[PDB]
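One structure is given here, and the rest of the page talks about it.
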Amino acid sequence: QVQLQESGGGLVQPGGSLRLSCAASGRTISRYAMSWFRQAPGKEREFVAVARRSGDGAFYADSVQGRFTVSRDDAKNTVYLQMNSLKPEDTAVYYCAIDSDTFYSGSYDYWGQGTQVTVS
Amino acid sequence: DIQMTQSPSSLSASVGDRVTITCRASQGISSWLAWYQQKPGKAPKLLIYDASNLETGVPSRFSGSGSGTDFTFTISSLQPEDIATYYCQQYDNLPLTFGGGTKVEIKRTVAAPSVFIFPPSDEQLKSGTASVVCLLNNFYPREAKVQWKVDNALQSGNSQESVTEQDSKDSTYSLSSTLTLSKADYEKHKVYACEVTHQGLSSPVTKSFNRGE
Amino acid sequence: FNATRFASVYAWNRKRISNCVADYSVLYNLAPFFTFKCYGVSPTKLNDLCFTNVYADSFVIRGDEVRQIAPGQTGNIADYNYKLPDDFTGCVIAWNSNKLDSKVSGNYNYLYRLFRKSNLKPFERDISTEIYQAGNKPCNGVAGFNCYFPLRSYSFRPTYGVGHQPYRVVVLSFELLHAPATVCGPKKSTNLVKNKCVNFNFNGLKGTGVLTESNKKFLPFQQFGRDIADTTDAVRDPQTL
Amino acid sequence: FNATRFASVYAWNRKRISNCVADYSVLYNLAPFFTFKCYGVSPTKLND
Amino acid sequence: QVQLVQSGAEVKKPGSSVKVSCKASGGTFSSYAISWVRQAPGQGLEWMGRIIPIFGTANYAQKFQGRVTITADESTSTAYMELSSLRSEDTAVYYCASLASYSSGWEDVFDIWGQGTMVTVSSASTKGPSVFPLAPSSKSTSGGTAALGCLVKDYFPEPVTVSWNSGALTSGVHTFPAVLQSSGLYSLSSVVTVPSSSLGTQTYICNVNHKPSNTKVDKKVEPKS
Ligand SMILES: *[C@@H]1O[C@H](CO)[C@@H](O)[C@H](O)[C@H]1NC(C)=O
């Protein structure tokens, strides 16, 4: 098993923008593509976005395509996420996953921890 | 014969969302194209006879447009009856040719499996053969991994696997593996274990049993 | 004209055109419309006339076979699939359609009749395809001399020349009596001068004369008034009535 | 038709015809003939 | 109105010729025509050929000339398709559909379709499945529920029906698609999820039936610890 945790998020006013970040240490970060997930209350896990080594822009799910952005920095073993115009739907709990397979085109995502978002 | 290719092969969207389909041809057909929707293994239902004309009784929800070597097929809203493969039928020439099909499944969100294990029964062992089955139920996305590690050593080439289609009751999936062995092999080994990895497990999950259990 | 679907020369498609403004330049300006032959009317004047009714037919036939599409002609198409009346007025339009209708030993969907129990009446349509009776031998099942099936195909193989290549044909049948009319060209209107000698064109009726407010009680269903010897005595304005 | 002096298609038999009636309603249409066909025009038209 | 009804499933060994037919109803035979298409497992459709019985004209796809012939008659008002020299790959379902390119100038795209006829080619012969229940562990419990199952193996030809409590139980009943062994015999599986309290207190039984042989099998299911 490997460790992975988030930073940022939390309470915000509706209509604003929010930042999120997630990082690891003590292991190779390039071999895995780092992905990000969501869970609504009383409902199961959702896919949101992921960034690859090629840097070919972002990658999204169906709903989050028009309101989200993702980026990474291997030199600091950290990934970044960006949110725009948060809505009442943003009252859920996220997760930070990694495509846990060595340079694999597919993905077997693994996450260590997750944090909440809530519009006041 | 003139071929066609459908791109992309698979789709996932929630009920109510607008969806589009396209297919590709090596030579320019003069709008001699038709579209079908087929439930996997069932009789196809005819949708569009002329490239942009719906068939009798087809709902207005379906439409398409395009010209020359390419065409596009779209739906204003993904509806309950929509988990099916869409084919663009070429009839420009006498030799009929059919596309590879574009499959769409309801976009539901990741769900962890229910991981269960099977030590074999006596009635099977009386036949001189032994088996062990590992089961995953109601998970998402489409696939999950299962591996056998009899005596904690990974094994290959003695198991068979089967997978269900998307479960429209909750848009999840299921998977299981059936290990097969002989009675001599059953006696030789000591511990049987199944290990599982899926989109929704915090870490690999292990299920195992011993000779006395 | 631009519909992808064209019926066989029997059970031929028929479309009624009503309450519209026509523009025939969009037709004869098309490159593929190599053949544009009209009877009772000329290509140049189509946009200037106005028609009481308009009907358009369409079908697919061979190239040289289009020769049979004319008033009072005789032949397989003229007698057993599609016949024009001897006094037909309108235009016959056809063009090459190999790019669409030609297939290697194919194109069965476009058919016709070589023979029929009796010659077709003008504009008569027959959807049935029953077998012609032999007469000399009882025939409910298939049989010899005359119990062969009427329908049969060219196979429209691309190796065919214009003598057998497909031609896509559309025929316009017109009634060219004066109003009431609902289909005709984009000719612009003009103010109505009265009590002065003026050249007038009322819904296609050309003439020279003085226009005066008539005092004869036209019934609401009448649209023209003729004096002796077919002379138009009065006419109602198609705009203010 | 009835001569049958053409048992081999190789070296087939030929004949020329002129100055007669050509009543096809009987010719090629009696019971003995199993098949009969005309190309380019129906037998009914050829009859006259 | 016009409708199509096809023959039943037909099966025989590789290298032989399989017959298939479907009746013509509505209107009559001489105002009718047929074409045949293939639907093999895990792929799309495919077109074999076409017939207009009264024309005598028939066509076949480049993939099926010679290996395929078509015949039909008015006495029985039905079409007769035959395929020869079948491989194991030929296992598929064949549909006959009403032809439209037969008269009055509409196109060749199939509106009326038959029920589908299944043909499976294998060296095996008609025999019933082998069935054995399952014995899930007590650690196999989750959310107050346990999964039980029975397997089906070594049967040929299709179809096979698997039901729980002889069809009396449907809540949580799950089934699996069949697989084909290298020996030419099929297999199947199915499970049902039930509360841990209900099992043992209420009898749960699997049932398997094989229509070709008209045989029935059932057995009980119980976890173990
Ligand atoms: C035609 O249009 C004119 C101008 O708008 C109008 O005065 C007249 O009533 C209209 N007549 C008909 C029959 O529509």
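In chain C, numbers come from Swiss-Prot; the residues present are 342-582, in order.
Structure method, as recorded: electron microscopy, 2.9 Å.
Even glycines carry a Cβ here, placed using N, Cα and C.
For C:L452 to R, Swiss-Prot lists a mutagenesis experiment annotated as follows: Increased resistance to neutralizing antibodies. Decreases HLA binding to NF9 epitope. Increased binding affinity to human ACE2. DSSP assigns C:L452 (mutagenesis position) to coil in the three-state reduction, placing it in neither a helix nor a strand.
In Swiss-Prot, a published mutagenesis experiment is listed as C:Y453 to F, annotated Decreased HLA binding to NF9 epitope. Increased binding affinity to human ACE2. Neighbour density for C:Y453 (mutagenesis position): within 10 A of its CB lie 23 other CB atoms from the protein chains shown.
Annotation of the published mutagenesis C:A475 to V in Swiss-Prot: Increased resistance to neutralizing antibodies; the original residue is retained in the structure shown. Secondary structure from DSSP puts C:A475 (mutagenesis position) in coil. All chains included, 15 other C-beta atoms sit within 10 angstroms of the C-beta of C:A475 (mutagenesis position).
A C-beta separation below 8 Å, combined with a sequence spacing of at least six in one chain, links C:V483 (mutagenesis position) to C:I472. Annotation of the mutagenesis experiment C:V483 to A in Swiss-Prot: Increased resistance to neutralizing antibodies.
Sequence-distant neighbours of C:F490 (mutagenesis position) (same chain, 6+ residues apart, CB-CB distance under 8 A): C:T470, C:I472. Under the heading of mutagenesis, Swiss-Prot lists C:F490 to L and annotates it as follows: Increased resistance to neutralizing antibodies and human covalescent sera neutralization.
A 10 Å cutoff on Cβ-Cβ distances gives C:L368 (variant position) a total of 17 other Cβ atoms nearby, all chains included. Quoted from Swiss-Prot, the note on natural variant C:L368 to I is: In strain: Omicron/XBB.1.5, Omicron/EG.5.1.
Taken residue by residue with DSSP, C:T376 (variant position) is part of a strand. Other Cβ atoms within 10 Å of the Cβ of C:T376 (variant position) number 15 in total over all chains. Quoted from Swiss-Prot, the note attached to the natural variant C:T376 to A states: In strain: Omicron/BA.2, Omicron/BA.2.12.1, Omicron/BA.4, Omicron/BA.5, Omicron/BQ.1.1, Omicron/XBB.1.5, Omicron/EG.5.1.
Record note (Swiss-Prot), natural variant C:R408 to S: In strain: Omicron/BA.2, Omicron/BA.2.12.1, Omicron/BA.2.75, Omicron/BA.4, Omicron/BA.5, Omicron/BQ.1.1, Omicron/XBB.1.5, Omicron/EG.5.1. The unchanged residue is displayed. C:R408 (variant position) counts 13 other C-beta atoms within 10 Å of its own C-beta, drawing on all protein chains shown.
Cβ neighbour count for C:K444 (variant position): 21 (other Cβ atoms within 10 Å of its Cβ, all protein chains included). Taken residue by residue with DSSP, C:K444 (variant position) is part of neither helix nor strand, so it is coil. Natural sequence variation is annotated in Swiss-Prot for C:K444 to T, with the remark: In strain: Omicron/BQ.1.1.
C:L452 (mutagenesis position) has a Cβ environment of 24 other Cβ atoms inside 10 Å. Under natural variants, Swiss-Prot gives C:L452 to R with this note: In strain: Delta/B.1.617.2, Epsilon/B.1.427/B.1.429, Kappa/B.1.617.1, Lambda/C.37, 19B/501Y, Omicron/BA.4, Omicron/BA.5, Omicron/BQ.1.1; Contributes to cellular immunity evasion and increases infectivity.
According to Swiss-Prot, the natural variant C:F486 to V carries the following note: In strain: Omicron/BA.4, Omicron/BA.5, Omicron/BQ.1.1. In sequence order, C:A475, C:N477, C:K478 are the residues near C:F486 (variant position), counting only same-chain partners six or more apart with C-beta under 8 A. In three-state terms derived from DSSP, C:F486 (variant position) belongs to neither a helical nor a strand segment and is classed as coil.
As a natural variant entry, C:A570 to D appears in Swiss-Prot alongside the note: In strain: Alpha/B.1.1.7. Under the three-state DSSP scheme, C:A570 (variant position) falls in the helix class.
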(request) Between the Cα atoms of C:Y453 (mutagenesis position) and C:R408 (variant position), find the distance and write it as a whole number of Å. (result) 15
(request) Fill in the CA-CA distance, C:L452 (mutagenesis position) to C:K444 (variant position), as an integer in Å. (result) 14
(message) Below 8 Å between Cβ atoms and chain D: which of C:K444, C:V483, C:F486, C:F490 make it? I'm asking about the recorded positions.
(response) C:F486
(message) If proximity means a C-beta under 8 angstroms from chain E, which of C:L368, C:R408, C:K444, C:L452, C:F486 count? These are the recorded positions.
(response) C:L452
(request) Measure the Cβ-based neighbour count of C:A570 (variant position), defined as the other Cβ atoms within 10 Å of its Cβ. (result) 5
(request) Using DSSP with the three-state reduction, classify C:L368 (variant position) as helix, strand or coil. (result) helix
(request) Determine, to the nearest whole angstrom, how far the Cα atom of C:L368 (variant position) is from the Cα atom of C:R408 (variant position). (result) 20
(request) Identify, in sequence order, the recorded positions in C:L368, C:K444, C:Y453, C:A475, C:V483, C:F486 that approach chain B with a C-beta to C-beta distance under 8 Å; the answer is 'none' if none do. (result) C:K444
